[PDB]
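Below is one structure, written out as structure tokens; comments come after it.
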Amino acid sequence: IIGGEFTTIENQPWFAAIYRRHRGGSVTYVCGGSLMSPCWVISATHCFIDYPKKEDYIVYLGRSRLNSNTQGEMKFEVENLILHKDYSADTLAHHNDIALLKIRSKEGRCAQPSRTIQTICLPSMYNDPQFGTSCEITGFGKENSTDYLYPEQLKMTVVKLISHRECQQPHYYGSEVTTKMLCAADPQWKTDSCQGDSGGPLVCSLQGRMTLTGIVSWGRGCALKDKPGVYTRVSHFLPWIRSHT
Ligand SMILES: CC[C@H]1CNCc2ccc(NC(=O)c3ccc4cc(C(=N)N)ccc4c3)cc21
């Protein structure tokens, strides 16, 4: 997250920190995720397509810092990694960038809700928020494009949804952004999500209910002028989410 403010997991109870074990034992942060139900986390397929082995992944909930055990957290492994079978990736845009991870603790249990571990509701058929609505994002991604390290503390920011016809204009993304995607950004272009935040939640207050409207997918640079962040439109994939869970 570029700009924005630091925060703690108690503010983002459904955020999931997804790590991966390397050869030798070293472990590095990969992508973010959102808790759908006690046993399920939804993220982005491009975060796993290169190393499709469910065994190498570690998932944390109620964890507020990159390298510190936060009072109340729960460590998990992945019982099942399901990737969207029709996924692909062009020069900038990503398609059907959605994934499901069925989690399980060493004792064989799913997540146990607490003050710092909660689920977020999915959207309903054809009912997305109008353009211009403010929504928030959270992640452990770069604070600046030039950094090579990720911020030690969790961060979040607020951006505004952008209409599809506006996101398809020449100086934006043209025909590269389809109807299955949503754009969002900062009007002054000072804050935005960035590499390291992929797979994370785009939550919107819709009709009085916090709703997982998007999943961080792609974008040209970070916080660049006329270059919004692009997110997977969850509402479109409801049938897929239902059938695979
Ligand atoms: C080596 C990394 C790699 C693995 N193979 C597929 C793949 C594929 C992709 C990404 N994602 C990004 O690197 C990335 C970069 C910039 C971003 C900018 C925004 C934004 N402007 N809000 C949103 C998401 C981003 C993701 C990473 C990787």
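Numbers in chain A come straight from Swiss-Prot, and the residues shown are 179-423, in order.
Structure determined by X-ray crystallography, 2.3 Å.
Here the Cβ of each residue, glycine as well, is placed from N, Cα and C on the backbone.
If you look up Swiss-Prot, you'll see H224, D275, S376 marked as active site, charge relay system. Mutagenesis annotation in Swiss-Prot: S323 to E, described as Abolishes phosphorylation, proadhesive function and ability to induce chemotactic response; when associated with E-158; the structure shown retains the original residue.
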*Can you tell me how far the Cα of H224 (active site, charge relay system) sits from the Cα of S376 (active site, charge relay system), in Å?*
9
*Expressed to the nearest Å, what is the distance separating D275 (active site, charge relay system) and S376 (active site, charge relay system) at their Cα atoms?*
10
_Cβ packing number for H224 (active site, charge relay system), 10 Å threshold_ = 21
*Using DSSP, would you call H224 (active site, charge relay system) helix, strand or coil?*
helix
*Can you tell me how far the Cα of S323 (mutagenesis position) sits from the Cα of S376 (active site, charge relay system), in Å?*
14
*asked:* I'd like to know which of the recorded positions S323, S376 has the most other Cβ atoms within 10 Å of its Cβ.
replied: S376
